[PDB]
Amino acid sequence: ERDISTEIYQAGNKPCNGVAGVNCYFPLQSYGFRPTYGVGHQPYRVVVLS
Amino acid sequence: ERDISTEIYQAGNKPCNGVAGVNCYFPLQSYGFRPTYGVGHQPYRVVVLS
Amino acid sequence: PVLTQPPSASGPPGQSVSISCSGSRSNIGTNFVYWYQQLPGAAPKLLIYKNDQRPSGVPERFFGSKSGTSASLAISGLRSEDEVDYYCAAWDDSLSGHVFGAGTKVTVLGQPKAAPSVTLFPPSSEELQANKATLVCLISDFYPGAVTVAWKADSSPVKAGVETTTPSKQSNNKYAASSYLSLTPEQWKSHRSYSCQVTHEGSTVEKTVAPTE
Amino acid sequence: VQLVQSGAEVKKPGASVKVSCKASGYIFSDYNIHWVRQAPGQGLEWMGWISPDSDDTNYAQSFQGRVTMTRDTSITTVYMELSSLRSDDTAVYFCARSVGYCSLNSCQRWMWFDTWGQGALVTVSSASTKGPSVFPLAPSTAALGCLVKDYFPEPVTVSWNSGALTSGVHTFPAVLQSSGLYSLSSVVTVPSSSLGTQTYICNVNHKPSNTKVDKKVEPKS
Amino acid sequence: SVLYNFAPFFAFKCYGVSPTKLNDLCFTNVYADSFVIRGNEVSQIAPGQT
Ligand SMILES: *[C@@H]1O[C@H](CO)[C@@H](O)[C@H](O)[C@H]1NC(C)=O
């Protein structure tokens, strides 16, 4: 089941409806792909067949 | 007909004779015989008569 | 048989470093390879088993893998725990037992240079009344370790029965070398004086003392 | 769980040294043990395994008769004797337990030494077993040292003024001697204004010989 | 036969039918979906893993 969403997740009881406080965080974290990164910190094009 | 052999089984276009890990696999596999398991994984000593 | 490993691999903190471990055809390539680390003055523990997995209590930053007849281990984040050494344990058929690598030393990318302080100690009169004379001169608080002690009887470098040890890491990350050379007391008393000129990086400190001080 | 082992001391070459490892907590009828040594200046080396529930014993391809391995199931201890010790065997011997169980030669791919135990350093050399001898020393803040010689075996404990003097005390690592004995020094950093006004005492203790000798160090004029 | 010439792989563990006998059993629906993940994440893309 795929899922797409952009609303801010709240980790506590603070109602965040457009802001990101101390317990409200953005739920979409991006990578960083540099050649400086080692072997186990590089993107692998994982494809799966079902 | 018994068969004792430890040669690597290849499952790809590239030939394997001493290399394993990506598409070539070691043919033997060990049972994880524990008394923690239930009824379907206990080691049954089977003797046959012909 | 044995495996080839780099004697020293280093990396600055904030990024990752890689440690290689090659093998023969029937050392890694048919058998699993395991990674062991050990603290200085302690017992080793288990980090990677079955070439990918980790036991409970190990952080997720330690990752290793293999492709062909060689394996690599990559560690990310070097603050206080990656200064220990690592070993590449495997199994083969030639020695019919577990075989280990030579040893990889991991460091980080710094201390100021310390000038050597050599103090040549002549034998005391309490040694002379007991008919003994051990000429001793010790160098302490020096960095990095490049000392070389020369036994000079004021006209020639003479070496006989030299007992020289290695510098050791103290609690201040420094070094303190030592060197002894025992002599017959009349041979020591026949000398006009004595000197221990140690060459540490080129800053040779002359220390000549009289037998009667 | 804990896997404490009992070490030994220095001894003459060619005799037999017995090292023992004790197990507790877990059931000592399901896990193999492995015996690996660690010498300074080099890495780990593997010797062989036994089993607690059977009389299986396996050896390395280089140690076929130099080592024989012994099992004590009732005491829940395991023993090793080493026969005809060479010179290059001064190492730290480790009692290592691996999960699972293997007796066959081809079984050893899946074993890893999980629960290690603390090792002990055993040694080979040649010297007599007797107490230390303290050698007086004259100074060159004025630095003066205390010399102790021909102590056998390691270690020794150094104290100044029977523990009343601790500031400036700095011992030195043991050197190697060609005669088989060991040597050590203890140099203190004291002010030059109290070199002769306040006079210190050098003390050393050696618990294997059960002897204590004291002196009275004095700088020469 | 146009599968194994797409660079040397990293993980090809399979949880069912063999990849070489796929020609001998004829299917009706096969799914294809793909993404990119870090090298520390290839391990837990598996049936029943956290
Ligand atoms: C993928 O496409 C590029 C684009 O031309 C091509 O050069 C490359 O050979 C293709 N990959 C394979 C495995 O054929």
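Chain B is numbered as in Swiss-Prot, which gives 465-514 for the residues shown.
Looking at the header, which is where the method is noted, we find electron microscopy, 4.0 Å.
Placement of Cβ uses the backbone N, Cα and C atoms for every residue, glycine included.
For reference, Swiss-Prot has these:
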type    : residues    : note
MUTAGEN : B:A475 to V : Increased resistance to neutralizing antibodies
MUTAGEN : B:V483 to A : Increased resistance to neutralizing antibodies
MUTAGEN : B:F490 to L : Increased resistance to neutralizing antibodies and human covalescent sera neutralization
MUTAGEN : B:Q493 to Y : Reduced host ACE2-binding affinity in vitro
VARIANT : B:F490 to S : In strain: Lambda/C.37, Omicron/BQ.1.1, Omicron/XBB.1.5, Omicron/EG.5.1
VARIANT : B:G496 to S : In strain: Omicron/BA.1
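Filtering of the recorded positions B:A475, B:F490, B:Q493, B:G496 by Cβ separation from chain C (threshold: under 8 Å) yields B:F490, ordered along the sequence. Under 8 Å, Cβ to Cβ, and six or more positions away along its own chain, B:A475 (mutagenesis position) finds B:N487, B:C488, B:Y489. Every protein chain shown contributes to the tally, and the Cβ of B:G496 (variant position) ends up with 10 other Cβ atoms within 10 Å. Of all the recorded positions in the list B:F490, B:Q493, B:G496, the shortest Cα-Cα distance to B:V483 (mutagenesis position) is found for B:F490. The C-beta environment of B:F490 (mutagenesis position), restricted to residues of the same chain at least 6 apart in sequence and closer than 8 Å, consists of B:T470, B:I472, B:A484.
Sequence-distant neighbours of B:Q493 (mutagenesis position) (same chain, 6+ residues apart, CB-CB distance under 8 A): none. Within 10 Å of the C-beta of B:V483 (mutagenesis position) we count 19 further C-beta atoms, all protein chains included.
Under 8 angstroms separates no C-beta among the recorded positions B:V483, B:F490, B:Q493, B:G496 from a C-beta of chain E.
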